[PDB]
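Enquirer: For reference, the structure I am asking about is given below.
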Amino acid sequence: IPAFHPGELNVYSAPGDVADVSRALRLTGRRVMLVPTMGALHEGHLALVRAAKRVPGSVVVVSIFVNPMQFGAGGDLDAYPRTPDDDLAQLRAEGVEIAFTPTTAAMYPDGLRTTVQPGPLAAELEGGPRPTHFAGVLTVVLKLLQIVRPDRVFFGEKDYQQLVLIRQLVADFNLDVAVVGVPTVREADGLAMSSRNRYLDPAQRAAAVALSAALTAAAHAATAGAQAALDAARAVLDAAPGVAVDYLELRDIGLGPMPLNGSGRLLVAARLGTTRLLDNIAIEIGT
Amino acid sequence: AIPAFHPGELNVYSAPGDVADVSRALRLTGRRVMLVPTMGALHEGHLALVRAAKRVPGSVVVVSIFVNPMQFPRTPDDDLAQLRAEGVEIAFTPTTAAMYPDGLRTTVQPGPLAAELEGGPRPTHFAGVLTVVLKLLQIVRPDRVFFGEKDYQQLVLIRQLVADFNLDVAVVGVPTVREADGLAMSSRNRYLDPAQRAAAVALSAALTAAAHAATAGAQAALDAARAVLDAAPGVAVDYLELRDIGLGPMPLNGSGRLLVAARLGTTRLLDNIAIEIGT
Ligand SMILES: COc1ccc2[nH]c(C(=O)NS(C)(=O)=O)cc2c1
Ligand SMILES: COc1ccc2[nH]c(C(=O)NS(C)(=O)=O)cc2c1
């Protein structure tokens, strides 16, 4: 064990440091809560923290790591916002006791060797054009789950496909951890929190509202069925200035089929200039 | 003498004079007279008007029942059982002759809004509605009168009636009562076969979707509504219009009202909803 000063933010770099300290708190009967982030924290992140925080006797581990494996190449990796400064101050403000900030060398000392192969879900939606994206995410998440060994792990529903693949990872490998999805934190107009938002000029920031509006429209249109919930989304996206829709898709909650159903999930991906915005909502199909 | 009035029971008057003497006698005893005008065939929409009128401290409730033959289907004993079961104390149920003893002589001519929307098919309908509501107001002299939001063009015309003629009555508009799938209640609903009944869901769906799309602005809202109407078979949309809440031209942002009207077979349906543009 290295130092753990309780009630204070404790920052570890080494997997073995966070692992030892984690394992120690797990005996003293505290409950290890893990919030995996790529940093550049926003209110969405803090909701995850706060939800972690509200677990009786929780000790909250925020991991901060920009996983080069879920990226390209790609274009993604050198772009991704990096502000450990703010990130760590926000965590201190929130009363988070551990930040785990590993080096790429310490996570990947053997490069990409043993990895997680996701199911067929991972080739769809966001995995369509990014076929190794989810393998990266799941490999890093498994490794964090192994290093920290939490009781519970907290993700947003912003990345809803990731959250399902994570529930799969956890079921398929018999991981002893509860996955907590946390409803998406939204701007005042409805724009889903994202680090990727900073890269929207005013004009785009204003057109961006169209995603949350289309989806909230379809969830109310849905009493009249799937076609009308879809047509209602599409109509709003259409009415909106330089939103180019990648996809708009209605699925079941586990991102399978989508029956004549009630409960489903509506997912949109769109570009505003160069900025790719994702969003999704619970939909109950009415007729 | 004042007509017999038994507190706590449903006292029915057909005579305009009788109900006038009762309400004026009641106003002086410290009751606040609330009017709920209806055309009978009472549904949950009416009982919600009633419940709103009931909850005013010291309210006495007058529910008029009167089929206007001047504005554009009888169940007298059941209607009265529903009122009794709401704890209404007055039902006013005039004949045509009692209300129009001289036929149609003096009438209310509405302003130009009576000519729009629902006044397109029926050009004289709101003349008839304003004439009987003005007369109901002078007979009963209520402190407050309660109308559903269902017929929103009508409610706006009533508020204009009241302002224009310096009527000293509060107009209260009560949010539309809907079925479980959101179909605005109406007595026409029971005429729809299962196919039409199912397609009819699309008026409310349209309007709710519009109201949520509205954060993306006025055009998104309309396009949302229309997309949902376009997904329904056998729904012939007579209009779909967004207006300010007084039914003038929709202003660039801020509060508004989305209205629709449609034919499903022989049955003409309407609905409307609050809109906040940029919300
Ligand atoms: C609770 O609501 C929200 C809203 C937006 C969110 N974005 C992210 C995120 O980017 N996570 S990561 C692991 O850094 O890629 C989480 C999240 C949660
Ligand atoms: C409170 O919600 C509602 C919903 C539907 C309604 N319809 C009527 C109605 O038909 N009134 S009438 C024929 O002019 O007497 C009132 C009403 C109220």
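The numbers used for chain B are those of Swiss-Prot, and the residues that appear cover 2-73, 83-289, in sequence.
Determination method: X-ray crystallography, 2.2 Å.
Every residue gets a Cβ built from N, Cα and C, even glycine.
Pulled the feature table from Swiss-Prot, pasting it below:
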- B:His47: active site, proton donor (ACT_SITE)
- B:40-47, B:158-161, B:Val187, B:195-198: ATP binding site (BINDING)
- B:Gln72: beta-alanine binding site (BINDING)
- B:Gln72, B:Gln164: (R)-pantoate binding site (BINDING)
- B:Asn69 to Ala: More than 1000-fold reduction in activity and 50-fold decrease in adenylate formation (MUTAGEN)
- B:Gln72 to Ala: More than 1000-fold reduction in activity and 45-fold decrease in adenylate formation (MUTAGEN)
- B:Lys160 to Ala: More than 1000-fold reduction in activity and 50-fold decrease in the affinity for ATP (MUTAGEN)
- B:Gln164 to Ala: 50-fold reduction in activity and slight reduction in the affinity for beta-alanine. 30- and 40-fold decrease in adenylate formation and pantothenate formation, respectively (MUTAGEN)
Enquirer: Using DSSP reduced to three states, classify B:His47 (active site, proton donor) as helix, strand or coil.
Expert: helix
Enquirer: Near B:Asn69 (mutagenesis position), which of the binding-site residues B:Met40, B:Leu43, B:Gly46 can be found within 10 Å, Cα to Cα?
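Expert: Of B:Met40, B:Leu43, B:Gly46, within range: B:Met40.
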Enquirer: For B:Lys160 (mutagenesis position), just count the other CB atoms lying within 10 A of its CB, please.
Expert: 20
Enquirer: Under a threshold of 6 Å between Cβ and any atom of ligand 2, which of the recorded positions B:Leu43, B:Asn69, B:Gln72, B:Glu159, B:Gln164 are retained?
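Expert: Cβ under 6 Å from ligand 2: none.
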Enquirer: To the nearest Å, how far is the Cα of B:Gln72 (mutagenesis position) from the Cα of B:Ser197 (ATP binding site)?
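Expert: Cα to Cα, B:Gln72 (mutagenesis position) and B:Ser197 (ATP binding site) are separated by 16 Å.
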Enquirer: Checking the recorded positions B:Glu159, B:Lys160, B:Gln164, B:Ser197, which are within 10 Å of B:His47 (active site, proton donor) at the Cα level?
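Expert: Within 10 Å of B:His47 (active site, proton donor): none of them.
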Enquirer: If you count Cβ atoms within 10 Å of the Cβ of B:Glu159 (ATP binding site), leaving out that atom itself, what do you get?
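Expert: 19, counting other Cβ atoms within 10 Å of B:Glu159 (ATP binding site).
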Enquirer: Check each residue in the chain of B:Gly46 (ATP binding site) that is at least six apart in sequence and keep those whose C-beta is under 8 Å from its C-beta; list them in sequence order.
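Expert: Within the chain, B:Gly46 (ATP binding site) has Cβ neighbours under 8 Å at B:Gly158, B:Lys160, B:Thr186, B:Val187, B:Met195, B:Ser196.
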Enquirer: Considering Cα atoms only, can you say which of B:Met40, B:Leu43, B:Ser197 is the nearest neighbour of B:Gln164 (mutagenesis position) among these binding-site residues?
Expert: B:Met40
